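Written below as structure tokens is the structure these notes are about.
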Amino acid sequence: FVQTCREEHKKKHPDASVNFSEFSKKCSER
DNA sequence: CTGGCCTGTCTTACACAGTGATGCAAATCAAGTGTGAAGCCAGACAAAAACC
């Protein structure tokens, strides 16, 4: 799932390179 | 008593196995280095899986 989540968020966060720990937490929380 | 004529030894022809040498084409080396391609790192965590 995590790849798809991050791919969707590529536009959600306009140009940010997101953290590993926090992105894990977010994909986890959904 | 002597052939023709239906049968196992004899006699070389003949292919070729394989020897160390040979000869030519094609890698290879050697130097310079800046790339690009590639597997790996870390941490919180959840899938797809088998164990009581």
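By Swiss-Prot numbering, chain A shows 19-48, in order.
If you're wondering, the header gives X-ray crystallography, 3.6 Å.
Every residue, even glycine, has its Cβ placed from backbone N, Cα and C.
So that you can see what the record holds, here are the features copied from Swiss-Prot:
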- A:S35 to A: Greatly reduces phosphorylation, nuclear localization; when associated with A-39; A-42; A-46; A-53 and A-181 (MUTAGEN)
- A:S35 to E: Cytoplasmic localization (phosphorylation mimicking); when associated with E-39; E-42; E-46; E-53 and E-181 (MUTAGEN)
- A:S39 to E: Cytoplasmic localization (phosphorylation mimicking); when associated with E-35; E-42; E-46; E-53 and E-181 (MUTAGEN)
- A:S39 to A: Greatly reduces phosphorylation, nuclear localization; when associated with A-35; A-42; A-46; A-53 and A-181 (MUTAGEN)
- A:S42 to A: Greatly reduces phosphorylation, nuclear localization; when associated with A-35; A-39; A-46; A-53 and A-181 (MUTAGEN)
- A:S42 to E: Cytoplasmic localization (phosphorylation mimicking); when associated with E-35; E-39; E-46; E-53 and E-181 (MUTAGEN)
- A:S46 to A: Greatly reduces phosphorylation, nuclear localization; when associated with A-35; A-39; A-42; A-53 and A-181 (MUTAGEN)
- A:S46 to E: Cytoplasmic localization (phosphorylation mimicking); when associated with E-35; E-39; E-42; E-53 and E-181 (MUTAGEN)
For A:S42, A:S46, listed as mutagenesis positions, tell me which one has the smallest number of other Cβ atoms within 10 Å. A:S46
Can you check what DSSP calls A:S35 (mutagenesis position), collapsed to helix, strand or coil? coil
Reported as an integer number of Å, what is the Cα distance between A:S39 (mutagenesis position) and A:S46 (mutagenesis position)? 11
Give me the Cα-Cα distance between A:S42 (mutagenesis position) and A:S35 (mutagenesis position), rounded to a whole Å. 14
For the mutagenesis positions A:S35, A:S39, the largest set of other C-beta atoms within 10 Å encircles the C-beta of A:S39
